[PDB]
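Trainee: Dropping the structure in here first, questions after.
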Amino acid sequence: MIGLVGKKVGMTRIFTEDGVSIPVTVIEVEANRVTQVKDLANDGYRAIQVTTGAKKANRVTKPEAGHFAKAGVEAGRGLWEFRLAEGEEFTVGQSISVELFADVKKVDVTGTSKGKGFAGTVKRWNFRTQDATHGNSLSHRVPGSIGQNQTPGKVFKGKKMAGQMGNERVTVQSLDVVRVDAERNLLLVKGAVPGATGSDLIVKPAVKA
Amino acid sequence: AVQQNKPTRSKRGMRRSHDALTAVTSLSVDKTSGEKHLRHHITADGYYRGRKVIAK
Amino acid sequence: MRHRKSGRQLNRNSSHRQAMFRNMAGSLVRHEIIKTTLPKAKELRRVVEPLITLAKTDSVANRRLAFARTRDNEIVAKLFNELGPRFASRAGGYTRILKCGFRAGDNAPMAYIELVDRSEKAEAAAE
Amino acid sequence: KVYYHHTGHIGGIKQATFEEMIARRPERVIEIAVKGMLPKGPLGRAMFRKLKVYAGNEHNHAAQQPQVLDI
Amino acid sequence: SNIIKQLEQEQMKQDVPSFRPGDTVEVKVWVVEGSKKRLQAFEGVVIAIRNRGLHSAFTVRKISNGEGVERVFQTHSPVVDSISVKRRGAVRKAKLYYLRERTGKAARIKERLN
Amino acid sequence: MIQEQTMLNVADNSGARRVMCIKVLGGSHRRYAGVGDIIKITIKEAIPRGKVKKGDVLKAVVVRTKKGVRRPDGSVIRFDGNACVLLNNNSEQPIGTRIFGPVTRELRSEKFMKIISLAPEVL
RNA sequence: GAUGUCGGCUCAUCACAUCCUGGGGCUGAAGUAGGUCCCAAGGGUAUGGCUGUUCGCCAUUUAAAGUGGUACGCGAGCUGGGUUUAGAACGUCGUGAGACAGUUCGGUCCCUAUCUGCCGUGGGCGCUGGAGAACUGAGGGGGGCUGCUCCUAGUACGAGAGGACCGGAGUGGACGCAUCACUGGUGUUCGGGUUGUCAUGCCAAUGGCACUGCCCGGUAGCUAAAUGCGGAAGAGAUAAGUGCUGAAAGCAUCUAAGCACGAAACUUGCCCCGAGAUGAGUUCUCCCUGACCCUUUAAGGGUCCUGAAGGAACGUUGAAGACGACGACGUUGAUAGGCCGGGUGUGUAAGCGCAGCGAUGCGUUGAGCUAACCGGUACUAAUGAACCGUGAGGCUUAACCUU
RNA sequence: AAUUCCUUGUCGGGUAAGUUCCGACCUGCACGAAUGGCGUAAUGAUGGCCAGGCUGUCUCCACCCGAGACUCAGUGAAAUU
RNA sequence: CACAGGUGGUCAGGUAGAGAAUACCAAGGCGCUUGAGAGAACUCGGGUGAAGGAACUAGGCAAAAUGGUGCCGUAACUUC
RNA sequence: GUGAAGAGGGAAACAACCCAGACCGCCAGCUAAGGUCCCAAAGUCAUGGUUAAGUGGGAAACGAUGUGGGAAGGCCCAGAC
RNA sequence: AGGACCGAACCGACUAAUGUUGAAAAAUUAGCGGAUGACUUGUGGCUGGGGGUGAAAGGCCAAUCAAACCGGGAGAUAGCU
RNA sequence: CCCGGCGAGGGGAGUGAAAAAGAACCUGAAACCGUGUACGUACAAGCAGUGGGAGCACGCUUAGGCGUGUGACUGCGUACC
């Protein structure tokens, strides 16, 4: 059940014994570091907090430094937590890795961040250029009529025109594990791992499919 | 679009409320000169952490 | 778009970019001290230093290369002669930028560039 | 009266159901019985903000021990 | 990113060059097409410099006839069976276009020219 | 192939010159297919030495594209021009028993066991 | 004193009397199939051509090619094609001026958004001493579609041919999200080649400029044409409907009391935004324990002493993005630039050997040059501080504290 | 057919296929001999159709550079009311 | 208006190039002033484009679609 | 009649309806049309009949053993329906 | 040689992209056509509003033309707003 | 006499009856743009008004909701021609 925070690190086209070779994305999932671990009075639900990230920890807010001090030491400004129905671990670090991802042969790679900024590039808010009749001019890509009238529903909810990509955390839901690899902790996931290259992510397991 | 009446002077005051440009605080001294500067930045005509700056 | 890349591109097409760096590196080689915008001051570090590096030891092909990057008789004479053997005892940082303040002609962020063994100044002032 | 709202759809319109309200804490049935009994906009809101209800028969938000009342 | 750019050096095998493309060589490959496996071979000259980005591949130009047939074989996979080295030559540039419209009585190159 | 109103080269023993895409297959709401697709052709030209005549409509599959087909190593073998071997529009497999010019890798699977088995080409 | 049109493009949106899968009655329904047929807003609901075109005519995709509304949707969107648009003039008619929704030739369409909405985004304030950290779900949407064949199953039935679903499975097609290794694209911060003229005194050699002069390759990035891939087992409340037990009506009976089963929708399970949720929030971790004068005093004003934890400007700057915010982080420093080791690109750097009676090429040199990338290096530049934040922080019931 | 109430006429042909084009035909608008007719080389920035070269006009758009947008600084309108 | 608009006479230097196209250039003019930075949608110019090659559209949609000079080689029709 | 040419009460409101006719003042009473669980001023009124449908508080054709009362009547504890 | 052609300077503006509260009351970039001819065109001169002038569109008369302007009649008149 | 750049513009000092007469100078609205005080704006909204008003400065309010100026909040309520 437990969500393991990875790092986007590597991309490889690996061969398979058939006449096709496969592009794959390579995720280092090592040092998932507990410092809290919640229980079922602590916000009322039992869950496990793990930390994977990059911080010097010399010039660090004292309320944060003591959070790490009384239990497992960690780096990383942000920390992530996950509900479960399994046995909970000791709060001074557990560092559990890629091995979790062989007891299921699918993962949900969930992300942290999103890495494109706007995605007006026919990705998240899409377009078709005006197909040219009679000598079209000025507008080709600004939406023609976003509303309707005051009886269909003026301008309806759930429409974008311009803005931001969001920088939230995005699923592709239930994507395959290609391999798990001990002795250097490599996860082969087949693709669509979110964010720009070198960005952080979350990778939890598949509960749906 | 055009409008439908003349707007208010309370509006004019509202639209410029969240625009006006910021500043550092407190009249600075420096470790190496009696010169004031913009803080955490090079003294424009004197010493701040050795050397002088600026020309023309 | 700018992702997983570091460096600055100004508001010029490439033929002008070549001309402006050949103007400014000649101005550095004549005046020994410059002031310019913070984006230029970076591109001024990245233009001059790979030329200093080439220029530590005496090499006729690397002189041809420096004249390929910036066309000037002043610059290829200063490097490998005065500034080359000067910057020979280093492994980088052959110059330093000091963050001088805001422009005085109109308005843009400026940084001063000043060779790593130098600490001279001059001015234009009438007060 | 199944309290339809605009919230973005296709083919139809998406709605809250009466049925949702019971499954997500017992309050909401009781809550849109006293809401709808108060006036206009602003006064009906100044009145409204004085009600609390929660999960009911189990809720901690009662620790005060107020004046007891049967109606 | 702490394992990429290292990973370009790792895939890289001892055949990958730093040369003027246009050695003849012979590419031995499988016929995996369908549900069966034999061999087949390919000869010509390789006109492009391999190992761009992470993985090497051979872009052979055949040059026996006037037709722009470029063929791409992945160097790092087992579908490519064996790799033999033959006669020397040079093209410099990754393109050889004047032979894709007429070429013949031609097959081999054995010096890098003068 | 990637579009229609698209002439491409014969590579069959049923027409001549060029032959004409009436539509691409393998998906709707799109007037463009990917590489490795199934085309529907009308024969634009024909000659008597080839088995069929003009304006008859048949099925076809790709045998060359100068973009390449993803089938052979994981690195697309990009053969010169767009070119197509005609199929039967119900009974399947090639109706033409030859190819003009060299052999291809596009004729070495299950659907092509009548054209490689011959001695005058792809042998 | 303007509710203003056809046609094409774009961009939508809602009503379900649903194009379709899905649960189900009937049939003059054996079964398959269809007719008959109800629930259903959940979701996919095709396109190119000619023509200014509705409607037409034609080829076609996909398992598939639905109905209705919207100032006959949308010129404070687009073109300005269409009617003699305004113009001949053909065809037509009248004595003519002038006309014609038959016609052919090209042919002037405005608004930078006040309030309002829609989506993205910051400032300031309540969060109850302050600070930082995780965080619950009051609330609300998204996946949601649909063929194929293996099994299910050649079986009930029918004369015989024949003969289906749910459930497991992979896979096509639609729909949508992310991605840059693969395959292409580009890469005005990287290499080489090349016409031409001008130039480095001149030559061997080499270079500014001509759209980045032109052309091909290109790190890292981004990207679709390429890539990876969801679309879910289960549960409850149910519709239409099979009913059981049972009253109106001595009983029967979907009915009134009463209960098993009964669909993608609905409540969910799966996913995502969320304490301004004033119902003002929990829980984890840090810090502050000095004093008098005065007035209204769950309070504030003045002053000495004195304010921590933290914050912000500032600063280099990003793999974060309209700006911001958010983020690494200021010598406790690998941020960016250089620079070293490496990577990956290009195609062997001037001189020399050798070919070429020359441009130039090839061996000396797998060279040289090189950008954003990976790790090292403090080489360089990010002042020592100040300032905002204070000395343990409301009444009252209930619980505990000598209470 | 610049000419046809009906009609996107009927049939053949090119063809993604092509109301238009090209050919034949008359079920012939109100065609029809200076409102001129028939045929014709050259010519027109003149219309439609055709096959081939090429190309971002387009399938379907990606990315680079620059000027506005956006950022900082400056000057400084308007429809309207 | 320091208006991308309009406007008569005389003179005629160099290389490459079909020439007073056009790149550079002798004599000369002259920086046609928002700047400078970022690199959102998007708007406009400019670059560049896989595979197809108008498939866009009533309509090829300016150059990037054609180009120059030398040489070989040449059709129905025609008032030649 | 009312608006036009008149305030107020009631109606989710209005030009026009119903009560009604604005002298002006009154923390006065009463009654109208309209109302009386909260919104919202007054009855969850005392007593009885009936609907299971938010009908009430949205309309006709139209039908039936959907349910009750009433007088006359057939059947009707001898057995109904 | 040529009221042949391709084409600058010199003159024009068929198309296409843009401009469309512009750079500019049609101009730009680029395709395009006249340029030895019914061409391009300077100076001086001349016709004045239903009047000129027009290889004719019912075009052109001071970046305006299917009807230029002012001083008087003049407080024109309007089964009218 | 002060600030500034050779400047612009103003003050202080002194003139005068007056500069709240400082050179556009008479006294001086209203449009016009900004300061200063009092009280107000973060469960908060609409012809911005009327009715009711905590609260704050000043009036012993004769404290019994008042005068004066404002005002959390809210019942009620559609501009003028």
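Residue positions begin at 1 at the first shown residue.
Per deposition record, electron microscopy, 13.5 Å.
Placed from the backbone N, Cα and C atoms, the Cβ positions cover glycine too.
Among the mutagenesis entries in Swiss-Prot is F:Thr97 to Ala, noted as: Reduced RsfS binding. Annotation of the mutagenesis experiment F:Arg98 to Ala in Swiss-Prot: Reduced RsfS binding. Swiss-Prot gives this note for the published mutagenesis F:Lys114 to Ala: Reduced RsfS binding. The note that Swiss-Prot attaches to the published mutagenesis F:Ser117 to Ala is: No change in RsfS binding.
How about a rundown of where these features are and what they're close to?
Mentor: The Cβ neighbour count for F:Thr97 (mutagenesis position), using a 10 Å radius over every protein chain in view, is 15.
Here F:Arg98 (mutagenesis position) comes close to F:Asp12, F:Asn13, F:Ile115, F:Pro120, F:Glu121: these same-chain residues lie at least six apart in sequence, with C-beta atoms under 8 angstroms from its C-beta.
Cβ neighbour count for F:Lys114 (mutagenesis position): 11 (other Cβ atoms within 10 Å of its Cβ, all protein chains included).
Long-range neighbours of F:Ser117 (mutagenesis position) (same chain, six or more residues apart, CB within less than 8 Å of its CB): F:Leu123.
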Trainee: Between F:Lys114 (mutagenesis position) and F:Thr97 (mutagenesis position), how far is it from one CA atom to the other, in Å?
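Mentor: Cα of F:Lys114 (mutagenesis position) to Cα of F:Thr97 (mutagenesis position) measures 7 Å after rounding.
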